[PDB]
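**Q** Right, I'll just put the structure down here and ask away after.
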Number of protein chains: 2
Amino acid sequence: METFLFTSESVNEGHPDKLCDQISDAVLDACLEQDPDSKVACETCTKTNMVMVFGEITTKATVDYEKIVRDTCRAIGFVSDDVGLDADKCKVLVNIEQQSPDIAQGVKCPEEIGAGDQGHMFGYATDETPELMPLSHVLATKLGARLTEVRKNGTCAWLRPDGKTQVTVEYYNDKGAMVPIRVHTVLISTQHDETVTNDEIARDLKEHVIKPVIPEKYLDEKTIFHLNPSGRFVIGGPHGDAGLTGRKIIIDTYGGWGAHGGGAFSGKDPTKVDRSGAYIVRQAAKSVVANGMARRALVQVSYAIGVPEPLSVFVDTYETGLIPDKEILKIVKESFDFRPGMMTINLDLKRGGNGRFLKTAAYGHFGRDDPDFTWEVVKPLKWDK
Amino acid sequence: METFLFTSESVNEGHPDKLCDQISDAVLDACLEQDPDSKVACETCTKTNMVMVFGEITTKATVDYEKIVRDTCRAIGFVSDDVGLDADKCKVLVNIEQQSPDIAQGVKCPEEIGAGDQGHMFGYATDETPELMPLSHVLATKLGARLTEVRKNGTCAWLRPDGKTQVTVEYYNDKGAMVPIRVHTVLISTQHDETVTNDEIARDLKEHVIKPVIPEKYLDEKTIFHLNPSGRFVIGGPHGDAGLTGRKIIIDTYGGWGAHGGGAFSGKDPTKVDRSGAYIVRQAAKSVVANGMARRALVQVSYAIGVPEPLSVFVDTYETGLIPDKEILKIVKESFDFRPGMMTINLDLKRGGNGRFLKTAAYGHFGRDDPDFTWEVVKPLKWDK
Ligand SMILES: CSC[C@H]1O[C@@H](n2cnc3c(N)ncnc32)[C@H](O)[C@@H]1O
Ligand SMILES: CSC[C@H]1O[C@@H](n2cnc3c(N)ncnc32)[C@H](O)[C@@H]1O
Ligand SMILES: [Cl-]
Ligand SMILES: [Cl-]
Ligand SMILES: [Cl-]
Ligand SMILES: [Cl-]
Ligand SMILES: [Cl-]
Ligand SMILES: [Cl-]
Ligand SMILES: [Cl-]
Ligand SMILES: [Cl-]
Ligand SMILES: [Cl-]
Ligand SMILES: [Cl-]
Ligand SMILES: [Cl-]
Ligand SMILES: [Cl-]
Ligand SMILES: [Cl-]
Ligand SMILES: [Cl-]
Ligand SMILES: [Mg+2]
Ligand SMILES: [Mg+2]
């Protein structure tokens, strides 16, 4: 059997770019909870002992930006200089242009709202996992989630918030369909405290993190482990290392699989086609596979600023479709509503008070079962033949 | 003939994210010109009347960060509040952690330098253009370059620095090979002054920008034009609209084609595998096509922090290879040196004083003929059959 190697990575919630994604989305959730019609373009950056929130917000909400920044950093575990940021003592620069909505006298609907911007977005799904995501991505991501879980529940209390994971999967190509064979290489680089030796780190990473996440059927005697390969990782997060919102867009999506149109997600209100557009084409691709029309699917949509209808749509099944891609294109366009005002309503994205977007801003926007992830709910599609 | 629609976009040099890419790379070029061994991780952000440079630099160079920021903004055309930023009067926050190199007493080589970080990078090429790039991307990009050129040379002196472009191409799939048929839709949204009417804008965009860029063979009576579809665009750049380094990674690469591993380019010294890794796999994919082994090619490499040899390589020819992909993989691994210390030397990326990286930070890193773009030079490869 001829195989190939495909790699995906992940970063932990304490990675300084991901910290900025989560702060940007916590700000957005706090605006939506009071004012579902908030317009939010909230950018975060960070460096040693500093966070700055900036960009533009129109809302009726009353939001304590500084407090959201501090609460988000503290819940991640950034509780002191030693761990890489003191939530309680660090400089927080509040640099948002805040506006209340327009006040007007006399003088449209969701169907006719133009896109807020131009751009293009891709959706992907594959039958290789139950969540219809690529294995390389799913295992990298779940190793990062697991690190956060065993730190916080005290099973590995030596851990610190920052770190990175990476998984190389050996695949077979069955006529366009991706058949994962085995895990070829596992890389973990995790922040940690000064108590723990290199040998305790390696042992706890194998037993408490790798073994519970990666199915035994994919691991064998030839799988390569790199555990903290560059030595000690005591200093982390923003300390000596700048973060920005929107710098982990491939970890937020498909790990190198499918495609990306370039738009970041976090800190954007869900009327923005970069977010609502990407979410609906995930639901489309996922619904193409789950209904049995194909084993894999890629969908692109594109927009013009001020135009409601998409400029272009396309479907690619990598020759796995059981009916022609032109027909799947027709069924996608018939079943899904790509108009920006309608996508936000149909995926119920403005509904407040469940920390929905803060949930998406670590460990991926796709492949999760959480009921706030409305784009992960398969639409039944009619097809035949 | 069955066809499909594929969209790519571009943003102009005055777009506030792209402004941050260029400031980050101008800082890097100024460090390299004096000290080729500079370590540079220089992040830029911008909002109304402000730029901030931040991140981390170790160098022997003497660099005037504020002056680089002002000179870069001024050369773009940001000369007043009205145009969207005053290069001469705006706030510039210099927030870099600057270090001189380590001073040490007594006690390696390029072959053994470990990667500076983990990650994965993709290279793509296609025979559909002379520059072996996707047409959608090449036409979007060249419409943006043209806007900048007719502003600055005074042919359309009503233009302002900001703007966006987008091109939908109608393609045929010849057995894996992309055959562009026609341009389906052209979108231009350009900043402008208060003199010019909507009709003069539309007329000058068709005659001075579209007609010179897009070959007549691809344009017909059914091609859709969207010219400033959302009305007037007088305010632009950072004014009312935040920019960050590394937010246009798909415009920097392949416009949705091929794949992306997630790493931004700008503000990073070329020892960083995100940059040197991506550049060499562009040269690999481009060399696979140009030598005639395939019509299209995708190459992935991946790294572990502190490990010199890549964790994984793969080649995909989309079934256009004239010899098996496993054999092309073998010829790529034999001909190219993926070790981080060797890639920087082989592509001569530390050589200073030609504004090399500032050139890459607008209108794409790939498909340009400029001799500083060493990754665009095809390597002769031995193959046969
Ligand atoms: C190379 S430093 C940049 C990134 O790599 C990771 N990193 C930082 N320090 C270390 C280390 N000592 N070992 C491994 N990875 C690290 C962190 O998540 C950081 O965001
Ligand atoms: C939607 S505003 C965000 C981006 O869209 C573009 N833009 C800003 N104002 C306008 C406008 N009036 N018409 C079209 N595009 C715009 C700019 O390049 C900006 O970076
Ligand atoms: Cl403060
Ligand atoms: Cl308003
Ligand atoms: Cl939008
Ligand atoms: Cl400790
Ligand atoms: Cl450390
Ligand atoms: Cl829908
Ligand atoms: Cl979940
Ligand atoms: Cl100043
Ligand atoms: Cl040093
Ligand atoms: Cl690196
Ligand atoms: Cl004017
Ligand atoms: Cl305007
Ligand atoms: Cl080489
Ligand atoms: Cl050029
Ligand atoms: Mg980063
Ligand atoms: Mg932006």
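We number chain A the way Swiss-Prot does; in order, the residues shown are 1-107, 113-390.
How was it done? The header gives X-ray crystallography, 1.8 Å.
For all residues, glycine too, the Cβ spot is worked out from N, Cα and C.
Annotations per Swiss-Prot:
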- A:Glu9: Mg(2+) binding site (BINDING)
- A:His15, A:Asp167, A:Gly168, A:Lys169, A:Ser235, A:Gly236, A:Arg237, A:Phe238, A:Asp246, A:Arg252, A:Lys253, A:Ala269, A:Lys273, A:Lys277: ATP binding site (BINDING)
- A:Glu43: K(+) binding site (BINDING)
- A:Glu56, A:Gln99, A:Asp246, A:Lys277: L-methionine binding site (BINDING)
- A:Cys114 to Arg: Loss of the NO-mediated inhibition by S-nitrosylation (MUTAGEN)
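Tell me what's around each of these sites.
**A** Cβ neighbour count for A:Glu9 (Mg(2+) binding site): 28 (other Cβ atoms within 10 Å of its Cβ, all protein chains included).
Within the same chain, residues at least six positions away from A:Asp246 (ATP binding site) with a Cβ under 8 Å of its Cβ are A:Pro16, A:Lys47.
DSSP assigns A:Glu43 (K(+) binding site) to a strand.
In sequence order, A:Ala41, A:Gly121, A:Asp122, A:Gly268 are the residues near A:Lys277 (L-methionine binding site), counting only same-chain partners six or more apart with C-beta under 8 A.
A:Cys114 (mutagenesis position) falls within neither a helix nor a strand when secondary structure is assigned with DSSP, and so counts as coil.
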**Q** Which of the binding-site residues A:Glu9, A:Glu56, A:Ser235, A:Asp246, A:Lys253, A:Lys277 have a Cβ lying under 8 Å from any Cβ of chain B?
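**A** Among the binding-site residues A:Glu9, A:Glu56, A:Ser235, A:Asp246, A:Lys253, A:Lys277, the ones whose Cβ sits under 8 Å from a Cβ of chain B are A:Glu9, A:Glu56, A:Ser235, A:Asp246, A:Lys253.
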**Q** Once the DSSP letters are reduced so that anything not helix or strand counts as coil, what is A:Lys273 (ATP binding site)?
**A** strand
**Q** If I take the Cα of A:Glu43 (K(+) binding site) as reference, which of the recorded positions A:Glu9, A:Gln99, A:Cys114, A:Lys253 has the closest Cα?
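**A** That would be A:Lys253, the closest of A:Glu9, A:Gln99, A:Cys114, A:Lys253 to A:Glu43 (K(+) binding site).
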**Q** Once near-sequence residues are set aside, which residues in the chain of A:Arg237 (ATP binding site), 6 or more away, have Cβ atoms under 8 Å from its Cβ?
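**A** For A:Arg237 (ATP binding site), the qualifying residues are A:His197, A:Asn203.
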**Q** Out of A:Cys114, A:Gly168, A:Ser235, A:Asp246, which recorded positions have CB atoms lying under 6 Å from ligand 18?
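**A** Those recorded positions that pass the cut-off are none, since no Cβ is under 6 Å from ligand 18.
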**Q** So 5 residues are not built between A:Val107 and A:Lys113. What's the Cα distance between them in Å?
**A** 11
**Q** A:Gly168 (ATP binding site): which of the recorded positions A:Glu9, A:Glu56, A:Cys114 is the nearest Cα neighbour?
**A** A:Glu9
**Q** A:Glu43, A:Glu56: which of these binding-site residues has the highest Cβ count within 10 Å of its own Cβ?
**A** A:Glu43
**Q** Using C-alpha atoms, which one of the recorded positions A:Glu9, A:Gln99, A:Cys114 comes nearest to A:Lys253 (ATP binding site)?
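**A** If we rank A:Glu9, A:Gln99, A:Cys114 by Cα distance to A:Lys253 (ATP binding site), first place goes to A:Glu9.
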**Q** In whole Å, how far is A:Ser235 (ATP binding site) from A:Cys114 (mutagenesis position) when you measure between their Cα atoms?
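**A** Between the alpha carbons of A:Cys114 (mutagenesis position) and A:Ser235 (ATP binding site) there are 56 Å.
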